[PDB]
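**Q** Below: one structure in structure tokens.
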Amino acid sequence: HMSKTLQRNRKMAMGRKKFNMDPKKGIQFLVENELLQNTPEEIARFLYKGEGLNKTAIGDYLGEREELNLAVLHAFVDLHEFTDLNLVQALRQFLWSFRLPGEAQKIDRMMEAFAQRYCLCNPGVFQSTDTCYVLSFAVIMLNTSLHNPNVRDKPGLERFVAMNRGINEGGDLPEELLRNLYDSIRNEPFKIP
Ligand SMILES: COc1ccc(S(=O)(=O)Nc2c(C)cc(O)cc2C)cc1
């Protein structure tokens, strides 16, 4: 009925604000008030939708070390569909969905989860998930190098190719793959939330 519905709608809006102040407190409010089911999948779907949520707060919640948060991270990554996307296309979408936290161990966990998912979704591209991880950071580094004017000397394709020798189970990645990723980043910098 109507009274319950209107009160719930306002409470949801309050929960979102609470989340943005402190993600754990926000989710606690939504759970305790039966506005959100306390499962990894439902929490992850809530964060992926991201309505009225600050992307920095989303990344903060996703980078917590405790069991439920780890499970939400895994479920959240599983919501991304990377089939038939090149690595840059996939990274654009992932990196837009939340703002990475500052802490190296958290970022490592997030990018490893990303790497695993990309590779599962595109099994023929990289035989090793280490290769996918290293090349993911290679792309992020190229984005900065090409598009940050503080980097006063811009790496050409040949340089990008040379920097990634040996990471394909001891061999090299296909030149055309690297060319496609280089061109993609050159032509469109990553958007940060
Ligand atoms: C140490 O990890 C990183 C990861 C990505 C980047 S970046 O892609 O150059 N900027 C960025 C960062 C920091 C966070 C985001 O959620 C999205 C973007 C685009 C910079 C550093």
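Numbering starts at 1 and runs along the chain as displayed.
Cβ atoms are placed via backbone N, Cα and C, with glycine included.
Below, the features straight out of Swiss-Prot:
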DOMAIN    19-148  domain 'SEC7'
MUTAGEN   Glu103 to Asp (Swiss-Prot position 156)  Inhibits GTP GDP exchange activity. Abolishes recruitment of ARF6 to the plasma membrane
**Q** For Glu103 (mutagenesis position), just give me the three-state DSSP call.
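**A** Note: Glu103 (mutagenesis position) is coil by DSSP, not helix or strand.
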**Q** Counting every protein chain present, what is the number of Cβ atoms, excluding its own, within 10 Å of the Cβ of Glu103 (mutagenesis position)?
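**A** So the number of other Cβ atoms within 10 Å of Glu103 (mutagenesis position) is 11.
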